[PDB]
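Visitor: First, the structure itself, so that you have it in front of you.
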Amino acid sequence: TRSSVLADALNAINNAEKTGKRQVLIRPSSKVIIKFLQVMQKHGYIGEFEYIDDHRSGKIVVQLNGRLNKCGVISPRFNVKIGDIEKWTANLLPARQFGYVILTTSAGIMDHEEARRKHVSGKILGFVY
Amino acid sequence: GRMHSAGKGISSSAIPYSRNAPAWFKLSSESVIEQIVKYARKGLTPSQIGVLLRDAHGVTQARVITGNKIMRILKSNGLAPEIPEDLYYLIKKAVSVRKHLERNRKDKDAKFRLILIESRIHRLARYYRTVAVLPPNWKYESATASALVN
Amino acid sequence: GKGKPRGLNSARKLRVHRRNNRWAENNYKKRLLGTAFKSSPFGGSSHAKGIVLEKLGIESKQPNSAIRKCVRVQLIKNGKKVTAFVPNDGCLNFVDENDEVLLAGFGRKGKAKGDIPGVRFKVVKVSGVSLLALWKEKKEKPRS
RNA sequence: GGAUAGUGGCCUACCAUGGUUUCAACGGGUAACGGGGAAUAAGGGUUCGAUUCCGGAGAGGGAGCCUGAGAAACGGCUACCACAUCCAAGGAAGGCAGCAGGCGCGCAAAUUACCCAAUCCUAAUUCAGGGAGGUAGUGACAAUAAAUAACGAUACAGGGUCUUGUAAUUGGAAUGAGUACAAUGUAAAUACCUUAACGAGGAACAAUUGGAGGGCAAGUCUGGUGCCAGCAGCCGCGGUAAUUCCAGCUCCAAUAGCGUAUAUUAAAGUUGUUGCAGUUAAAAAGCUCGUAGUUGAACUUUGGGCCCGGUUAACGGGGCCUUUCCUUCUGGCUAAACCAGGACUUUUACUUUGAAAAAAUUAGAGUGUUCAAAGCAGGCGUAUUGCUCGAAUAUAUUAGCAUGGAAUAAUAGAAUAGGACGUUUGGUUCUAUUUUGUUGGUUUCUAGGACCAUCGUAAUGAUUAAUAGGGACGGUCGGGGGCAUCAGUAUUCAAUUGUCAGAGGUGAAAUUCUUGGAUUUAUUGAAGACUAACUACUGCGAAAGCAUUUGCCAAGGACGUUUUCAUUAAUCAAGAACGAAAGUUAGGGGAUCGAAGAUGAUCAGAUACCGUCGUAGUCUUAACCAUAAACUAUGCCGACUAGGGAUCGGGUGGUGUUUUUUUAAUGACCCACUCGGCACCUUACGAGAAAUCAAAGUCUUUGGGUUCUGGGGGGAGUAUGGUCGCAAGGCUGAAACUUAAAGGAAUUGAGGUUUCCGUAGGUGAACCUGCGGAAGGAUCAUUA
């Protein structure tokens, strides 16, 4: 069954960006999916998306723009202490100056640079570069 | 896919994107409730009540018009059965295939299908006793099932 | 995917699965069974000592060849009966019968280095003095 | 209750029947004292920790006790077990896992030396004592610094008038290894630091270890030795399964150090959480159900305005309003509502910050121990009465404690309201910090709880209905299953009629029936099995598997639906249902085929190893067994990614076709879609070692959930133990030892020939045969 809707959303985004479409459709939708897409969008990795509102669970149409190499989910959401966040970056990012790993901390869902700038940590959620 | 088979069909029904009152309806809002209950004293299980209401009287679905579903209305009027619909029907099917297997011993396909049906009964009764709709054990058995169905 | 539990509360399964699979190893099994403490030719130790029981003449080919013969020795502590490898010719007349030799391994973790099968040990000392220096006429062998 | 210093089943008497466990209790092994720590440095890990510090236990092995604040003490005692000493034979006495030392064991570890001078301890005590401890002796465990040589002059080879290399060429300058007055050092010595004197010309005062086919650095080096039915013949050449057989020269790497053996760590992604593989290389359970375990759809305060406000126009912080800061109490401004003030998670997980955390060890700051390994020292002066900086700092990934946060993941709340809120009121039930002098009791008011009911106050209380799931209903569909029933020709046999010399069978023969008529032809019957053609790269079933007609019985998937519950679900150790064929125990019937057997001829060749008869079996009933190449050699669930046409089932549409005898429903076909299947052809966008693959893709850019399995080849699915079976056997399942390979995928160069799998019987064995299964076997021709 659908154990993770974020995992399927990020897989669909990866397949659309690798194959080469400009719009992709995501079913279902979630608050965590929406905030992940907002964090990916604020750095310009994707374009502009809207939330189709059926009464049941909702869908998202994302307008890609290229310049997205790879987005992924990390499962399970491991508990990440702050002094280990940078280890995770060195685990799965191409370089030390670009690429972002996504955390679900108690201040919300943010990238790791904002996580250390606000000096808070939480669980891991995924990564994008 | 199907819980006890390899089939993967998606044949279902698709509720409209409308949580109110079709414009052509204009019949009532209260008459459908006594329509429901007078169908229910006749001995009608609410699947039959719903299909009768949408086949003869134009009720699109009872929840959008009345505000409450058919379990809720029948329990509000004190007509709730001692066991729910689907558990009763599952026990009835198990009793029928148990009678068939009694009079024909060498039906191994019937034996396997009885195994699946009783496992389904066990899972559903366990759900009902998790929410404590049923008494805390209620203990589905073999012979008292046939005593239970009628 | 991948056939292993990836749950955050799924460490006991991963732990016991690694334990059983580790049992299907080679070094782990020979380490935690005490195999060097039950059935090794030595006691599982580095060197050992023994007296020379006989000197067997194994040869590579017909006698138009190189002479590579050596002794068969029982151990002192365990009493096991093995065969060794004396080094090259000129040292075969050095070793005698009942000569108190000190033995080491040969160099392939129980496998035979070179083309000599059936031997696992090489003589390090003979008559409790030396073997290499007694070759290099730097010290002589004491009598008894 | 006893006993204990004291709690306590610690023990006793009585009474209950409890307690732990698949979240591994209990039993067993440990070549197991635990921790600080050690090695290995990308991370994460892996291995070690007997051993300088902390804690425990012990004094040859059980057991007991005195004295004392403190002992179940052993450099205290008593007895038992095992060793063992003395003698006058009656008796007495023992405990080095303290320091030296010796025996034994082994690959494996030193002085029967000096002293309390330092550090500390004990005592009546500055004073005595201390094998605690220090000092020296042995000591290549481990570690630091650097000796074995440096500078000229002459002659050659150079680069070419100023720079190098070579020489049985030459010259003098410096020194410590040593030896030693002295002084220092030290408890006293030794040694170090300092130093009068002596001490360098090559066999000086001499450096070693290992290697020179590849990894891996340095021999197109030399000589000698053992052998040849190879050429010549007594000088030799070439070759030697001489794995170089050995010496000399030369070179290489490190250097007071180098090699070897064993164990372990890394490079090793061959243990894999990070981080492997499971079509064909090892490996997806025969199939489905199912408990624990692991995992599980979406949704509930979002947004905006206002300021103040920290650091480099940007990031971070807090307060107000926006229907919004909700809860539990003392005192003041007041007229249930403000302020000064005590604390809070329904119940958690998660994360930030703080504490309290032994030193030594690790990282690291300072500091010229002559550098350094170290050590925690030192530094500057009027160096004649002094001054002064230091002995920091960081980490500890679990548990307990305090705290900020409220995303993520849970969990509880109002459905018979038994719900929340009140200056709406009566009654019950209890207690009084008081005042009636204190106290005991009697009562009222009053004060604070709990309850029984009545009037209200309010938007009065139930999230979608998952292209999740189950359930209902409608019409279908299918070689799905059980029972009954029907049919078909075939085979064999029997009866009746016909007719004459053969018939069978193979490569060739022979047994065999036959002038009582074989074989064949014709009519009829009986038995048992099996369902040809139609039959498809079609259908159904969880898999094995399922093919004549009809009836009965129960089931099922896909489709359709504005039906119904609202997470009921995914995968699953335990445990269970079914499981081809062969096989076992009893009955039935036994047509055909046919393991076993009985016999024919064995002809170089059976390449063509057969023929006839034929039990068990094949079928069935009632019980067992549980395996196959049980194969898609590809777990199951969920998502996304590429074109094309067929085709099965259902549904939707067509002023389409066709059959009614009137062109009305309907059935068939055509067209366009749509859901669910069994497949098919092309391609690489991707993957692979390749064959190849729409999954074997979305994987060094490595994480959706879950179950099983593999760890180089033999030994070996063997031995042993357990369990199940009537048996055959099934499941579970080694080790010693041996091997440097083994395998997969493709291209290029005397005789029997398919390769296997499960199972039963015979056999000189690999073999031969019976039954069922597989390809891991080489598809032309016609048509559409």
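Residue numbering for chain C follows Swiss-Prot; the residues present correspond to positions 2-145, in that order.
Any Cβ shown, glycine's included, is placed from N, Cα and C.
Straight from Swiss-Prot, here's the annotation block:
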type: MUTAGEN; residues: C:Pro64 to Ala; note: Lethal mutation
type: MUTAGEN; residues: C:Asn65 to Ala; note: Lethal mutation
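Give me the local environment of each listed feature.
Guide: Note on C:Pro64 (mutagenesis position): other Cβ atoms within 10 Å of its Cβ, all shown chains, come to 6.
Note on C:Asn65 (mutagenesis position): other Cβ atoms within 10 Å of its Cβ, all shown chains, come to 5. Look at C:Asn65 (mutagenesis position): DSSP puts it in coil.
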